[PDB]
Amino acid sequence: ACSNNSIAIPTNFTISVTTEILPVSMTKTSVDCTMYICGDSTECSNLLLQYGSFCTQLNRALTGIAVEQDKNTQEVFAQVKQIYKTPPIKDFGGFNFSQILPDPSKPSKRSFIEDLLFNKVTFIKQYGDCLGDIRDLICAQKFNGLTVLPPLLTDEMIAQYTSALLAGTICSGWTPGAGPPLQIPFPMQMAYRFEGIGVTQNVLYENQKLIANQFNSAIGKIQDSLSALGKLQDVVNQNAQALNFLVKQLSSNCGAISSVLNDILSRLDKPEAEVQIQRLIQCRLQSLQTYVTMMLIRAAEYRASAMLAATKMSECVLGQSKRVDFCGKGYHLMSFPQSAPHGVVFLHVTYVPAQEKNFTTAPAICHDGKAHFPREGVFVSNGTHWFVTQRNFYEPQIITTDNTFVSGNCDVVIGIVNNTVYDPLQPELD
Amino acid sequence: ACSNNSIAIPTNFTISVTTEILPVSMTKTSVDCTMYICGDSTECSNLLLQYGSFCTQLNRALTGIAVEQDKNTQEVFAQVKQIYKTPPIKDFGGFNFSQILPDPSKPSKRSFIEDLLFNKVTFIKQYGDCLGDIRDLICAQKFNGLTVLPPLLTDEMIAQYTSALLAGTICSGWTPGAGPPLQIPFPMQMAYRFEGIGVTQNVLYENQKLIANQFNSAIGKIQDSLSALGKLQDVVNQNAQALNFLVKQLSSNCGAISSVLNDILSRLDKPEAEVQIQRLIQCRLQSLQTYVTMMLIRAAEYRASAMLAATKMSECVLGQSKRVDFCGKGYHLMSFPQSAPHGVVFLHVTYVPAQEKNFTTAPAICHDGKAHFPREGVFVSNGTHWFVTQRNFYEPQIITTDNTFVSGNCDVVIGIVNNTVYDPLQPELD
Amino acid sequence: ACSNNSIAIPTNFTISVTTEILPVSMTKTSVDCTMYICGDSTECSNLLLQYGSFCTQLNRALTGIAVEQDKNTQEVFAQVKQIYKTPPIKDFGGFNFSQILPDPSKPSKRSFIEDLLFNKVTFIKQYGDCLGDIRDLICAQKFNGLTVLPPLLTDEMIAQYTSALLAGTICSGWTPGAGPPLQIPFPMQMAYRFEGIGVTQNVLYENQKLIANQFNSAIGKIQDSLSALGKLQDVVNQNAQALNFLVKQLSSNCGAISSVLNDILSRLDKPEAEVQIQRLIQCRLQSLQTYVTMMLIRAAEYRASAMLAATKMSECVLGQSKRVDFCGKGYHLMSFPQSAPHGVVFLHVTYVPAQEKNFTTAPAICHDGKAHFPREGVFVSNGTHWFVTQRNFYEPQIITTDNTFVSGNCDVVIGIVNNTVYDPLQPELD
Ligand SMILES: *[C@@H]1O[C@H](CO)[C@@H](O[C@@H]2O[C@H](CO)[C@@H](O)[C@H](O)[C@H]2NC(C)=O)[C@H](O)[C@H]1NC(C)=O
Ligand SMILES: *[C@@H]1O[C@H](CO)[C@@H](O[C@@H]2O[C@H](CO)[C@@H](O)[C@H](O)[C@H]2NC(C)=O)[C@H](O)[C@H]1NC(C)=O
Ligand SMILES: *[C@@H]1O[C@H](CO)[C@@H](O[C@@H]2O[C@H](CO)[C@@H](O)[C@H](O)[C@H]2NC(C)=O)[C@H](O)[C@H]1NC(C)=O
Ligand SMILES: *[C@@H]1O[C@H](CO)[C@@H](O[C@@H]2O[C@H](CO)[C@@H](O)[C@H](O)[C@H]2NC(C)=O)[C@H](O)[C@H]1NC(C)=O
Ligand SMILES: *[C@@H]1O[C@H](CO)[C@@H](O[C@@H]2O[C@H](CO)[C@@H](O)[C@H](O)[C@H]2NC(C)=O)[C@H](O)[C@H]1NC(C)=O
Ligand SMILES: *[C@@H]1O[C@H](CO)[C@@H](O[C@@H]2O[C@H](CO)[C@@H](O)[C@H](O)[C@H]2NC(C)=O)[C@H](O)[C@H]1NC(C)=O
Ligand SMILES: *[C@@H]1O[C@H](CO)[C@@H](O[C@@H]2O[C@H](CO)[C@@H](O)[C@H](O)[C@H]2NC(C)=O)[C@H](O)[C@H]1NC(C)=O
Ligand SMILES: *[C@@H]1O[C@H](CO)[C@@H](O[C@@H]2O[C@H](CO)[C@@H](O)[C@H](O)[C@H]2NC(C)=O)[C@H](O)[C@H]1NC(C)=O
Ligand SMILES: *[C@@H]1O[C@H](CO)[C@@H](O[C@@H]2O[C@H](CO)[C@@H](O)[C@H](O)[C@H]2NC(C)=O)[C@H](O)[C@H]1NC(C)=O
Ligand SMILES: *[C@@H]1O[C@H](CO)[C@@H](O[C@@H]2O[C@H](CO)[C@@H](O)[C@H](O)[C@H]2NC(C)=O)[C@H](O)[C@H]1NC(C)=O
Ligand SMILES: *[C@@H]1O[C@H](CO)[C@@H](O[C@@H]2O[C@H](CO)[C@@H](O)[C@H](O)[C@H]2NC(C)=O)[C@H](O)[C@H]1NC(C)=O
Ligand SMILES: *[C@@H]1O[C@H](CO)[C@@H](O[C@@H]2O[C@H](CO)[C@@H](O)[C@H](O)[C@H]2NC(C)=O)[C@H](O)[C@H]1NC(C)=O
Ligand SMILES: *[C@@H]1O[C@H](CO)[C@@H](O)[C@H](O)[C@H]1NC(C)=O
Ligand SMILES: *[C@@H]1O[C@H](CO)[C@@H](O)[C@H](O)[C@H]1NC(C)=O
Ligand SMILES: *[C@@H]1O[C@H](CO)[C@@H](O)[C@H](O)[C@H]1NC(C)=O
Ligand SMILES: *[C@@H]1O[C@H](CO)[C@@H](O)[C@H](O)[C@H]1NC(C)=O
Ligand SMILES: *[C@@H]1O[C@H](CO)[C@@H](O)[C@H](O)[C@H]1NC(C)=O
Ligand SMILES: *[C@@H]1O[C@H](CO)[C@@H](O)[C@H](O)[C@H]1NC(C)=O
């Protein structure tokens, strides 16, 4: 049976790394509603005009989406204006960051891990294949008005932004609480990260070798850990399917003698063709409207993700959020962002307690008619003596008048025990 | 008239409980577009195929929603992997939790309060009535392709999750800052919750009886307080209305001689029936598309709520958020989650100051040419003497050299007063 | 080259003000689907009924949006129940708030800045022009079923709410951590805002004149700084465009002999008119459905913004969020909300470090075989002597036994230096 004076306190700990993947953006596309609905046909074009402004409005809606996609990327990545140069030391206290930092030997300045992500995530190809030089109208005709737009920010630009966000200000002064995760005086920076989670400084300095070894090992595990990227792979598959719908639907003779305008204008009287053409226009218009509606709703989902990604970057990467399970499970220490196809990947570094054991505890200690409360932390018994220590790491200290405060009375507190508080001044007087 | 040296400090306080209700999920449904649009008719089916892939795509969209609904529930509740057993003490320091914990005597292991919520919130019935054994195709035909899907997680499973989230780790070691709201050494756990809002430990230990009495009373009020659940009742009513739309619309002869396929095929020539059938297909398709669009938009709303509910659970239940009015109005102490039909209910426990009175204050005290600033809290005057105390509870202490720090000069600070700081060492030297 | 013992510490600072603009709400509108689709025509009305409940459902959807718009406003502004009176001092320690507080001499009780916003942001007019007395049906007919609804809360009411939120509780007791940004004992309130960002109290009291001067200057800059409000101007333009779509589309003879019902009923046989009318109904219905869909999606965007605005108000205005870049860039001190057309404007006051210089640092100091760690802050070298100071403002203090704690050993910490720790008791013993 469990009693009401038993506290579990960790005697050891480990450092772990978890991965979060967010779908910041999606491929920018545009559909020319006039070319999609009507091909090389004057009769179709004139009939389409008689249906009013539906076509024009749809172009507007899709354009707005394409613009938002660049806004999303900028809000997430364009937060730092640093250039980012090259660190001439390559040693941050035994810590290995060579796998998260840009590799100078590569064509594209990506880190090893970023490259793993890049080569993992796989209509758009066909459009890309018809182009290469700068003929967009030619391809648009081949693809029935469906075109693909370039991003505002290229892969190289994003890599530069993440290099600035991750490290940036390596050289020219450490900023303990006002800058990127990676800076030269790393051992100290960490000391003020442990403190931020209720772990005193000595814990880091006395265990630098163990901690660095655990950290370096954790990174290696991430490379093998990386399924995994299905969350971003889904982005491409979902968008490709939507485009496939538009293309296939053009072959549907929606109550029509055919799906080909030329086979309606030919071998058919004027008013007969007008009716058949109108039927195809009505169906193709309905199809396009369905597509656009789906894109508007989907785009909203990606916008929400982009906002979250930007928020987490500010609070997890360029800060130390204390929100539970917000920057990963456990006690947040830091985050190292990485670029990825259509999204951002965060490597969250957290502190995890280990090897807990229950010790006997008490509310307060009665010294001489007065109740002494712990200034910080808890009181624990090792079976023969009472000590005062912290909650996130077991390290008993002698209970003295400088570790407690006095309030109320011995006869008021219920869980009061009889122990002795040490007065450090008496030996100095004598 | 008010002066510029008047600070209001609470001399008393109360503990209050507020209720938050969130619509985490909605009933999972599915519509067979082929059966809905076309019944037992070959002619209708063939004509529907001529309209392309519209029907297929709509099935896809609705299926995606049904899946998301289980994801939403899992993100909110499936955060803890504890089993949750039975506490053999039933006494947490005079605190009564019998009304929030599962009742062993019930068929369904719900708490008393959970049961109140369960029996408060009230097409779906009719479908449920035709089934009972496992005949789904038979009902689907009766209900024109409209069917209802079961949840991944049953009510019993949710009750178990909330039991783990609320308490879970009652026996086998208290985890002061790394576990559920309810653990055996409750009086102490609370001490470190009061501290978390700037209220020193003695406040709790000297007032355990009053605090427990207020807490127990507050819970009783909640039972009578529980309108109230309209927020979740709306979920059922909104969804039922949407389904009613689809059913009723089938009776609309949208520019047709009838709304019954059999009355079109009968007493009508082949090409005449084809036209009339196409008109009904076009209308029924438009109706179904309207329905699906509404479900996609609505589903997005519920997804946002589920994400918020999950976030609050992590930060309010399995932590102590300091975000203002995030976990309820006042100073957050803890939260006790409860299950509910189509949602989650949070009972937020907050600290509320009472019986404030304004005292005269000052920036700093001049002792001997040097300005002494409060180490923590404020300086106050009782009319004849100056004392130092905290801000969230009035408890005057003697101003000593250990309660202040020295900076600047007496002649620099504007709101400087002439008082005396007590030096605790002199009596020891003499 | 940079070394691994260099810390940049600010020797000066400035106070800055940034502006955030949020689109809380949008104009409430309603469309009478029956009047829009069918004008003064019995034949059109009867044919519309034959299409079922589409028309009715659309009215429902738009109504729901109009209601949500008032909910959005209430959640953001209706958080405080104070009356707000008049401060008879007009002096908060040299700080000038006359430009953010309501001006008693104006017809509408707005602040100067609020008035700048009001007169900056510019179908709806035409409807507003036909009315003035309370004839809504007359205008509705003139505008083809398109009407405009009044807000629940008028401009005056909002101004009163923001006056309560900004100041409210000026007279009758200061509430250091439980009330609005503006209260009489401002110099002290600020002291506990600087402390909240790791800046000790003396920093404010010794620099009141400089700080007040910077603050007052910053406000003047905002007036000239106020493009700018494009974010809210877009709200009107986007909504106006959507309404223009509905109006223009009524002129489209969507496969019809005309767009005028009277020109179809006249000079045409009964069954011929029925067909032509049905074509117009189908197009006008499709147009209305398109409009409503766009409004539902757009409304969701504004709902998200309203929720964010309300959240920030609680955490930024009625609190001191520590979330990075959440309440503005830099260290958050306070926020002063202002009303605006269709939205809310926040003036964020932040602390920004200035004039940094790198000092030489070290992990710990070895005194006599034992390692002394800083109780708070960092150790720095001025080139000849070691001092201990804080991180957000350079102010060296003598390193004493009361500024450090002892842990581990001299021979364990790597970055250990040989310095002397001062013992303050020896001079008292002698
Ligand atoms: C805390 O846990 C770590 C990891 O288990 C312990 O480090 C291991 O110590 C053993 C014995 O010296 C070595 O053989 C292993 O190689 C170490 N592992 C690693 C990754 O270095 C550490 O000793 C434990 N600390 C305490 C106080 O028990
Ligand atoms: C940091 O990690 C990198 C990558 O794991 C290490 O580089 C590898 O070192 C081994 C051993 O010499 C070689 O066999 C591999 O071929 C190297 N890989 C690459 C990509 O160069 C690097 O040595 C580690 N540095 C430290 C200080 O631990
Ligand atoms: C609780 O801690 C105390 C202090 O470390 C332990 O007492 C010491 O035990 C060591 C090892 O036998 C002796 O060399 C010291 O002289 C003892 N000091 C004192 C003041 O007695 C004590 O044994 C521990 N209790 C338990 C159950 O482990
Ligand atoms: C803690 O110390 C107090 C004070 O010495 C103890 O209380 C006394 O106990 C004796 C023996 O039962 C009584 O005769 C005295 O009258 C008590 N004095 C008071 C003021 O109560 C107390 O029992 C000790 N507690 C423990 C656990 O040792
Ligand atoms: C703080 O407020 C509480 C609640 O009003 C006070 O508790 C009451 O005290 C009176 C007088 O002893 C009793 O008759 C009531 O029954 C108590 N109420 C409850 C719920 O127990 C408490 O005394 C006040 N504290 C102070 C210092 O004034
Ligand atoms: C905790 O609350 C429960 C429910 O209010 C209390 O149980 C009730 O006790 C009264 C008085 O004996 C009975 O008349 C009711 O019939 C009981 N209700 C139920 C559901 O059992 C319980 O006694 C309270 N326990 C404590 C320690 O306060
Ligand atoms: C301010 O507090 C002081 C200290 O409690 C009060 O002075 C004491 O008053 C009591 C009751 O008359 C006396 O028994 C003590 O001897 C007094 N102590 C001292 C040092 O004078 C003082 O009266 C309070 N002032 C007001 C206005 O309430
Ligand atoms: C606080 O103490 C200071 C120092 O004793 C007082 O300042 C002196 O006041 C006398 C009388 O007006 C003057 O003659 C001295 O020249 C002043 N000395 C200085 C350095 O200013 C001060 O007035 C006292 N304040 C209060 C409120 O008692
Ligand atoms: C911190 O920066 C402020 C602003 O630059 C300095 O204030 C200026 O000081 C000069 C010299 O006395 C005056 O001529 C300017 O008019 C002041 N500016 C303002 C706005 O008042 C301040 O002196 C600097 N502090 C330190 C220690 O260097
Ligand atoms: C606070 O700011 C207001 C507005 O800038 C100041 O009022 C202006 O004062 C100047 C100088 O006397 C006049 O020329 C302007 O016409 C005034 N404007 C208005 C709207 O009244 C006010 O004096 C400032 N107060 C303080 C203490 O700085
Ligand atoms: C580091 O700070 C110390 C203490 O202020 C400086 O030493 C003082 O310098 C002043 C000006 O020359 C002398 O009047 C004091 O007597 C010195 N005090 C001591 C203990 O030497 C020291 O010069 C500063 N070092 C540097 C490089 O600026
Ligand atoms: C800090 O003080 C220690 C202790 O005096 C110094 O260590 C000694 O240095 C001398 C000279 O090299 C050696 O002969 C002793 O054997 C060392 N003693 C120990 C325990 O190591 C240390 O060198 C000093 N460091 C600095 C930077 O002054
Ligand atoms: C609860 O604590 C009291 C006081 O120490 C003790 O007497 C009682 O046995 C404890 N309960 C259990 C089940 O151990
Ligand atoms: C608590 O004590 C029990 C009994 O010794 C033990 O089985 C359990 O593992 C302890 N809890 C922790 C966290 O060590
Ligand atoms: C503001 O404080 C000063 C200094 O104590 C005082 O002289 C003045 O009367 C106070 N103002 C009011 C209205 O009381
Ligand atoms: C502040 O003082 C006035 C005057 O005595 C009083 O009416 C008011 O209630 C006091 N404020 C508080 C919070 O007690
Ligand atoms: C890093 O710190 C060590 C120890 O003080 C020093 O010897 C080394 O030169 C420093 N590295 C650089 C590049 O200054
Ligand atoms: C760091 O030192 C270098 C070299 O003197 C200097 O150029 C740089 O400005 C310093 N960093 C800061 C923040 O002052």
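Residues 706-827, 833-844, 847-938, 943-1146, in that order, are what chain B shows, numbered as in Swiss-Prot.
Cβ coordinates are placed from backbone N, Cα and C, and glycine is handled just like the others.
Here is what Swiss-Prot says about this protein:
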- B:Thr716 to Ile: In strain: Alpha/B.1.1.7 (VARIANT)
- B:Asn764 to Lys: In strain: Omicron/BA.1, Omicron/BA.2, Omicron/BA.2.12.1, Omicron/BA.2.75, Omicron/BA.4, Omicron/BA.5, Omicron/BQ.1.1, Omicron/XBB.1.5, Omicron/EG.5.1 (VARIANT)
- B:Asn856 to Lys: In strain: Omicron/BA.1 (VARIANT)
- B:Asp950 to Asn: In strain: Delta/B.1.617.2, Mu/B.1.621 (VARIANT)
- B:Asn969 to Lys: In strain: Omicron/BA.1, Omicron/BA.2, Omicron/BA.2.12.1, Omicron/BA.2.75, Omicron/BA.4, Omicron/BA.5, Omicron/BQ.1.1, Omicron/XBB.1.5, Omicron/EG.5.1 (VARIANT)
- B:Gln1071 to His: In strain: Kappa/B.1.617.1 (VARIANT)
- B:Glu1092 to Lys: In strain: Theta/P.3 (VARIANT)
Cβ-Cβ distance under 8 Å to B:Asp950 (variant position), same chain, at least six residues away: B:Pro728
Variant positions satisfying Cβ distance under 8 Å to any chain C Cβ, from B:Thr716, B:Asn764, B:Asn856, B:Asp950, B:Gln1071, B:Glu1092: none
Where the model skips 2 residues between B:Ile844 and B:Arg847, distance between their Cα atoms in Å: 6
Of B:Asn764, B:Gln1071, B:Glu1092, i.e. the variant positions, those within 10 Å of B:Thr716 (variant position) when Cα atoms are compared: B:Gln1071
Cα-Cα distance in Å between B:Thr827 and B:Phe833, where 5 residues go unmodelled: 13
Residues satisfying Cβ distance under 8 Å from B:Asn856 (variant position), sequence separation of at least 6: B:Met740, B:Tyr741, B:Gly744, B:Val963, B:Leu966
When distances run from the Cα of B:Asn969 (variant position) to each of the variant positions B:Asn764, B:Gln1071, B:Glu1092, the nearest one: B:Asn764
C-alpha separation across unresolved stretch of 4 residues from B:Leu938 through B:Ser943, Å: 8
Surrounding CB atoms that lie within 10 Å of the CB of B:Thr716 (variant position), all protein chains: 12
C-alpha spacing of B:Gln1071 (variant position) relative to B:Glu1092 (variant position), in angstrom: 22
Set of same-chain residues at least 6 away whose C-beta sits under 8 angstroms from B:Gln1071 (variant position): B:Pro715, B:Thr716, B:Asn717
Around the Cβ of B:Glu1092 (variant position), the count of other Cβ atoms that are within 10 Å: 13
Where B:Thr716 (variant position) falls in three-state DSSP terms: strand
Secondary structure of B:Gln1071 (variant position) (DSSP, helix/strand/coil): strand
Structural state of B:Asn856 (variant position), classified by DSSP into three states: coil
Entries of B:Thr716, B:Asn764, B:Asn856, B:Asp950, B:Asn969, B:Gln1071 (variant positions) sitting next to ligand 9, with Cβ under 6 Å as the cut-off: none
Those residues of the chain, 6+ apart, with a Cβ under 8 Å from that of B:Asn764 (variant position): B:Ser735, B:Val736, B:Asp737, B:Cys738
Listed variant positions with Cβ under 6 Å from ligand 18, out of B:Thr716, B:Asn764, B:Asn856, B:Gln1071, B:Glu1092: none
